[PDB]
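Below is one structure, written out as structure tokens; comments come after it.
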Amino acid sequence: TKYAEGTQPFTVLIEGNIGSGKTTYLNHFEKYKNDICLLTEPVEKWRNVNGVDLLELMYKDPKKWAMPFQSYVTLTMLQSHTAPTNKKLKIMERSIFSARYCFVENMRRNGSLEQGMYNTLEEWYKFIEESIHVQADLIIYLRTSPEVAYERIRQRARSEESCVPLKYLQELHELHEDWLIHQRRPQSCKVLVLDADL
Amino acid sequence: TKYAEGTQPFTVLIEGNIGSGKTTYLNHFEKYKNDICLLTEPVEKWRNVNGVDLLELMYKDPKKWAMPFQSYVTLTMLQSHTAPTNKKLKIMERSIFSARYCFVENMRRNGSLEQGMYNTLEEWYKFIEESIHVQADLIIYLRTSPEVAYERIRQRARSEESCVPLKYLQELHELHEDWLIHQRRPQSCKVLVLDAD
Ligand SMILES: Cc1cn([C@H]2C[C@H](O)[C@@H](COP(=O)(O)OP(=O)(O)OP(=O)(O)O)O2)c(=O)[nH]c1=O
Ligand SMILES: Cc1cn([C@H]2C[C@H](O)[C@@H](COP(=O)(O)OP(=O)(O)OP(=O)(O)O)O2)c(=O)[nH]c1=O
């Protein structure tokens, strides 16, 4: 019996590249706040952990900070996935799945995570599968081109994200495609693909 | 309802400094293998994670490797704390508690863990308290002097541990004392103190 088993309503995950518009999309559900559990914009936690900007440290020094940063991302997603609610619908920006299948995998490929750091994260993910219930009924994939994602990141202008290259976004895009369209990863709930290029 | 709740027998944790003799002590229960769940020498996992020696990397480059290493320690302890068994007694070398109250705290104090790494580990520990059941009925504290612990480490001669100073062992000793004798940490099951000198 997994933690949070049987405590969760129908759950929708909003996924897509950085700057694909997940938060914007989720904001359209604001008026229904009282009948839907809405968990949006988790990046605000990652930018301020008792005053420490983990997001910033990760971009400035990935070889030292990518592992604790992804570890913290995993934790916050788990807290969101398992948060109690009386509401009959839950919608979340991101999930433990994109952290694992897109970001951790890309950080392994680009050398930010050494093999031993990657293995530690993967062993944690395997333990989480066995011990924590993660309700996932539908994924909405906000599909964009990396060039469009790049412009949205620029417009928003998070200081932490000011050095993020288009190449990084191309890499992440292919990983989201692998996972959400080509089903290359053992994640099999339903996926609705939306054209988020507008 | 926490994961592993109601699946665990009476559980004993063996604690003490590096080289205090926890494994040696636990080895005396070998003949009762069939009536006791014995989980010993977890360091063997930390020295070989699909071929990677995390213990070694941590000692050689703590500022980069202390966080993933402590994260992996936490995970292996959790897997041991929650492992299923039909046996009526479980005895474990170490626990998630010593990882947290002695090693992580000492790594914070000596600068191996930056504040943000320490905060990440602590936030994980707080989530684990809320979500995972950790059976702990008795702790046996193998109390030693740091000089005696130092001798045993040198005798065993793990290559990873060849640069470990006596000062480090003095620091860890005080943390084990704080936790297991002076009750400075919010951990309150029963403690039996043994003279392991
Ligand atoms: C999920 C995740 C995000 N990040 C980073 C990428 C981003 O810089 C930041 C947040 O990314 P996103 O999770 O993509 O959030 P966002 O609000 O930027 O998305 P949108 O514009 O579509 O609303 O966190 C990681 O480094 N690792 C991860 O595991
Ligand atoms: C538990 C723990 C150990 N370590 C290190 C310390 C040691 O080098 C190594 C193992 O130490 P111990 O966990 O004390 O195991 P041991 O086998 O050395 O103990 P004994 O001789 O009493 O049987 O791992 C950490 O760095 N962090 C931790 O959280």
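Following Swiss-Prot, chain A residues are numbered 12-209, in order.
Including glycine, each Cβ sits where the backbone N, Cα and C put it.
Sequence-distant neighbours of A:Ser31 (ATP binding site) (same chain, 6+ residues apart, CB-CB distance under 8 A): A:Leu153, A:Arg154, A:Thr155, A:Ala160, A:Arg163, A:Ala207. Swiss-Prot lists A:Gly27, A:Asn28, A:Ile29, A:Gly30, A:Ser31, A:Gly32, A:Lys33, A:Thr34, A:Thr35 with the feature ATP binding site.
Annotation note: A:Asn45 (mutagenesis position) sits in a coil segment as assigned by DSSP. Experimental mutagenesis at this site is recorded by Swiss-Prot as A:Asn45 to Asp, annotated: Reduces enzyme activity towards dA, dG, dT and dC about 5-fold.
Counting every protein chain shown, the Cβ of A:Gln81 (substrate binding site) has 26 other Cβ atoms within 10 Å. If you look up Swiss-Prot, you'll see A:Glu52, A:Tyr70, A:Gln81, A:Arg105, A:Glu172 marked as substrate binding site.
Per Swiss-Prot, active site, proton acceptor is recorded for A:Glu104, and the stated evidence type is sequence analysis. According to its DSSP assignment, A:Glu104 (active site, proton acceptor) is in a strand.
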A:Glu52 (substrate binding site) and A:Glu104 (active site, proton acceptor), Cα-Cα, nearest whole angstrom: 6
Candidate nearest A:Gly27 (ATP binding site) in space, where candidates are the recorded positions A:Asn45, A:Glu52, A:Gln81, A:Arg105, A:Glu172 and distance is Cα-Cα: A:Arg105
From A:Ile29, A:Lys33, A:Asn45, the recorded positions whose CA lies within 10 Å of that of A:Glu52 (substrate binding site): A:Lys33
Alpha-carbon distance [A:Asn45 (mutagenesis position); A:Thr35 (ATP binding site)] in Å: 19
Spatial neighbours of A:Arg105 (substrate binding site) that are distant in sequence (at least 6 apart) but have CB under 8 A: A:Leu24, A:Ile25, A:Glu26, A:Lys33, A:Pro53, A:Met88
Cα-to-Cα gap, A:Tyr70 (substrate binding site) vs A:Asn45 (mutagenesis position), nearest whole Å: 37
Any further residue of that chain within 8 Å (Cβ to the Cβ centroid of A:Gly27, A:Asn28, A:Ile29, A:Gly30, A:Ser31, A:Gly32, A:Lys33, A:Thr34, A:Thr35) of the recorded ATP site: A:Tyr36, A:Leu153, A:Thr155, A:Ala160, A:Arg163, A:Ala207
